Amino acid sequence: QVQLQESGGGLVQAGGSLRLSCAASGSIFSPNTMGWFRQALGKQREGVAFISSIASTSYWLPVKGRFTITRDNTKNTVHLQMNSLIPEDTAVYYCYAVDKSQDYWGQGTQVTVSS
Amino acid sequence: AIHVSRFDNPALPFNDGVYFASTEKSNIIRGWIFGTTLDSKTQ
Amino acid sequence: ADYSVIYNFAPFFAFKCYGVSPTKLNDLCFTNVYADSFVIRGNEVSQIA
Amino acid sequence: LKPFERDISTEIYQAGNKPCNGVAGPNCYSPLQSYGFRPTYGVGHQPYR
């Protein structure tokens, strides 16, 4: 079984900063391609960004500088840095591990920003 | 390959297979290793 | 039908193709084409599907 | 693709003549798209295992 521990969300004022994070525990393999998915309220889900095992990054949005991904190879976890928040990014985040055989999903974190 | 009592023993590509032959004694050569990236990222 | 000028005309908010891949359009020869042009607000763009 | 071969690499694809450069947007969509499976749809569009 695979468990994706997500943390770091909540209520933050506009222009604030925070640290989303998830740890992948259980039966993972070797390619281990990971990333994030955003779900707006009552809307479709889109891919935020993606990080592979070779430190290659692929952002699926014009969000460079805003979002930055850090890797923990020793424990193999993914951190995402929220800075300079705007209300347009108020959506729930689930990180995604497509991996090699069976892809998995997180349970959810509420990130909210309003003024 | 000589060991005397830097990195000078690079790995060799597998290509489509390997033929190996040796006239040395049994205790000298004691196995082989195969992989893709030779690290955690591959079995 | 040269879709190259269509692609390079201007940046497009939406280029969504249903039933046919955009790449194969050059190598796919059709019988008839229909070009329906109109102007709508941005919020109603997604309604055209 | 070859028979019994899987493609796993999630490289961002350039859906036209506008290069992604790591930026998904106009004429730059991922090769992977999500199915819109809803129970209201009839046969031919319902999810199948």
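We number chain B the way Swiss-Prot does; in order, the residues shown are 67-71, 78-115.
Every residue gets a Cβ built from N, Cα and C, even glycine.
Sequence-distant contacts of B:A67 (variant position), defined as residues of its own chain at least six apart whose C-beta falls under 8 angstroms from its C-beta, comprise B:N81. B:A67 to V appears in Swiss-Prot as a known natural variant, with the remark: In strain: Eta/B.1.525, Omicron/BA.1.
For the naturally occurring variant B:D80 to A, Swiss-Prot gives the following note: In strain: Beta/B.1.351. DSSP assigns B:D80 (variant position) to coil, not to a helix or a strand. Long-range Cβ neighbours of B:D80 (variant position) (same chain, at least 6 residues apart, Cβ-Cβ under 8 Å): none.
Swiss-Prot lists B:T95 to I among its natural variants, and the accompanying note reads: In strain: Iota/B.1.526, Mu/B.1.621, B.1.1.318, Omicron/BA.1. Under 8 Å, Cβ to Cβ, and six or more positions away along its own chain, B:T95 (variant position) finds no residue.
B:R102 to I appears in Swiss-Prot as a natural variant; the accompanying note says: In strain: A23.1. Look at B:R102 (variant position): DSSP puts it in coil.
Its Cβ taken as reference, B:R102 (variant position) is surrounded by 6 other Cβ atoms within 10 Å in the chains shown.
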